[PDB]
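Student: Would you mind keeping the following structure in view while I ask a few things?
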Amino acid sequence: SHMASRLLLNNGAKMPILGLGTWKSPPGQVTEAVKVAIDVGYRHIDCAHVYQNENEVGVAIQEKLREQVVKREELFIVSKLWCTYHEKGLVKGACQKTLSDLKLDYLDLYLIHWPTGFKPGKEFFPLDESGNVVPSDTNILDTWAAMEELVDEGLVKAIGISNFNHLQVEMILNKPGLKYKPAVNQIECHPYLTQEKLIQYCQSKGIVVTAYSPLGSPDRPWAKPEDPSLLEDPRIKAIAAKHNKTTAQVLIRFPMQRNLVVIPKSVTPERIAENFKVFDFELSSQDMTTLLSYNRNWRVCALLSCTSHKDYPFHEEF
Ligand SMILES: NC(=O)c1ccc[n+]([C@@H]2O[C@H](COP(=O)([O-])OP(=O)(O)OC[C@H]3O[C@@H](n4cnc5c(N)ncnc54)[C@H](OP(=O)(O)O)[C@@H]3O)[C@@H](O)[C@H]2O)c1
Ligand SMILES: CC1=C(CC(=O)O)c2cc(F)ccc2/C1=C\c1ccc([S@@](C)=O)cc1
């Protein structure tokens with residue numbers, strides 16, 4: 001497939017280009033899912049405190065470490081700082097809680113989950129009397145400085161951002177006194193939301209892009225029948241058929257050939273294995289351009305409750 005398993009980040013570390021997603025993976029199933037993934041070759045797991053399943057993911061990681069199926073140095077564990085913890089004095093604790101839950105002493109990568117900070121408290125989405133999200137007066141630059149401290153304290157090897165538009169990425173890159181550049185911007189990306197502008201921009205700066213919801217997140221809670229469906233798109237199934245692969249495998253191989261990292265989620269053992277079997281074939285440049293042609297700027301994750309937040313990322317073109 002002419003395809004290396006890892007790429008180089010701007011912190012000097014290598015990141016496996018294929019990871020296991022864990023959003024929506026039920027806590028009673030995610031431990032098995034992660035164990036199976038490690039058994040069949042995954043070395044990169046994507047996590048978040050807001051997913052509420054980090055403890056159970058941690059159980060799997062710890063068993064595989066204890067059993068010497070894999071060494072810690074071979075794993076690449078990613079988590080994300082939730083929006084209610086953007087305050088300077090809350091970032092370390094949030095990171096430590098994630099570390100404790102995952103049963104790790106460091107993260108390979110820690111991302112600001114969204115550019116939008118919310119009021120701190122027990123609620124992940126604090127709403128006013130009217131149902132609008134209650135912002136915090138923290139800005140992304142001070143949050144970034146807090147993230148940089150995590151590196152200097154040994155808690156995380158790399159820091160990054162997620163759902164940042166190109167102007168927000170630029171704000172960080174131009175932050176006065178910037179100490180560490182974002183290593184990664186994790187964004188939604190698939191044939192219905194191809195992200196050429198943002199990807200090219202990030203890559204030109206040495207920022208690696210991770211593509212999330214690469215299968216179109218068919219299990220997203222807000223899905224409706226009228227929504228397009230990547231996995232059922234006959235045009236994509238045709239390309240898969242031509243290559244004797246599954247539609248999902250094509251959808252995973254797609255971002256890989258764009259020098260993106262990709263993190264398909266599954267709790268199904270058979271699909272976990274299938275999804276990893278994407279290093280044995282190549283999409284043609286024609287295949288790639290054809291898949292790109294399907295773009296319709298359609299977002300699974302639009303964060304509709306925060307469209308008035310000053311830092312809402314999706315008003316901008318890219
Ligand atoms: N803000 C953010 O940074 C953000 C936002 C969204 C997602 N993410 C990350 O990206 C990960 C992946 O995105 P996602 O969870 O939104 O959706 P996704 O990976 O595009 O799709 C997951 C869905 O696809 C199904 N599936 C997986 N493999 C399949 C296969 N081979 N054939 C048919 N169906 C298959 C899964 O079913 P089963 O599980 O039942 O097998 C699940 O319903 C997330 O888990 C999360 O880690 C991050
Ligand atoms: C896009 C999205 C994701 C994926 C992500 O951020 O990784 C997510 C993950 C969670 F664990 C919880 C909520 C969300 C979410 C959007 C969202 C959902 C509900 C609400 S309340 C209005 O019902 C508001 C926003």
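Here, residue 1 is simply the first one shown, and the rest follow in order.
So this one's X-ray crystallography, 1.9 Å, going by the header.
Keep in mind that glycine also has a Cβ here, set from the backbone N, Cα and C atoms.
According to Swiss-Prot:
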type	residues	note
BINDING	12-21, 213-275	NADP(+) binding site
MUTAGEN	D46 to N (Swiss-Prot position 44)	Reduced glyceraldehyde oxidoreductase activity
MUTAGEN	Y51 to F (Swiss-Prot position 49)	Complete loss of glyceraldehyde oxidoreductase activity
ACT_SITE	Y51	active site, proton donor
MUTAGEN	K80 to M (Swiss-Prot position 78)	Reduced glyceraldehyde oxidoreductase activity
MUTAGEN	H113 to N (Swiss-Prot position 111)	Reduced glyceraldehyde oxidoreductase activity
BINDING	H113	substrate binding site
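What's the neighbourhood like for these features in this structure?
Tutor: The DSSP secondary structure for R253 (NADP(+) binding site) is helix.
In the three-state DSSP reading, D46 (mutagenesis position) counts as strand.
According to DSSP, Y51 (mutagenesis position) sits within a helical segment. The Cβ of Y51 (mutagenesis position) lies under 8 Å from the Cβ of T22, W23, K24, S25, each on the same chain and at least six residues away in sequence.
Under the DSSP three-state reduction, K80 (mutagenesis position) is assigned to strand.
Every protein chain shown contributes to the tally, and the Cβ of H113 (mutagenesis position) ends up with 20 other Cβ atoms within 10 Å.
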Student: If you count, for each of the recorded positions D46, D233, the other Cβ atoms lying within 10 Å of its Cβ, which residue has the minimum?
Tutor: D233
Student: Counting other CB atoms within 10 A of each CB, which of the binding-site residues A223, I263, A273 comes out lowest?
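Tutor: If we count Cβ atoms within 10 Å for the binding-site residues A223, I263, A273, the smallest count is at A223.
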Student: Filtering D46, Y51, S213, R253, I263 (recorded positions) by proximity to ligand 2: which pass a Cβ cutoff of under 6 Å to any of its atoms?
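Tutor: Only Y51 qualify.
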Student: Quick check: of the mutagenesis positions listed here (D46, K80, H113), which one has the Cα closest to that of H243 (NADP(+) binding site)?
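Tutor: That would be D46, nearest by Cα distance.
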Student: Using Cα-Cα distances with a 10 Å cut-off, which of the mutagenesis positions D46, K80, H113 are near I263 (NADP(+) binding site)?
Tutor: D46
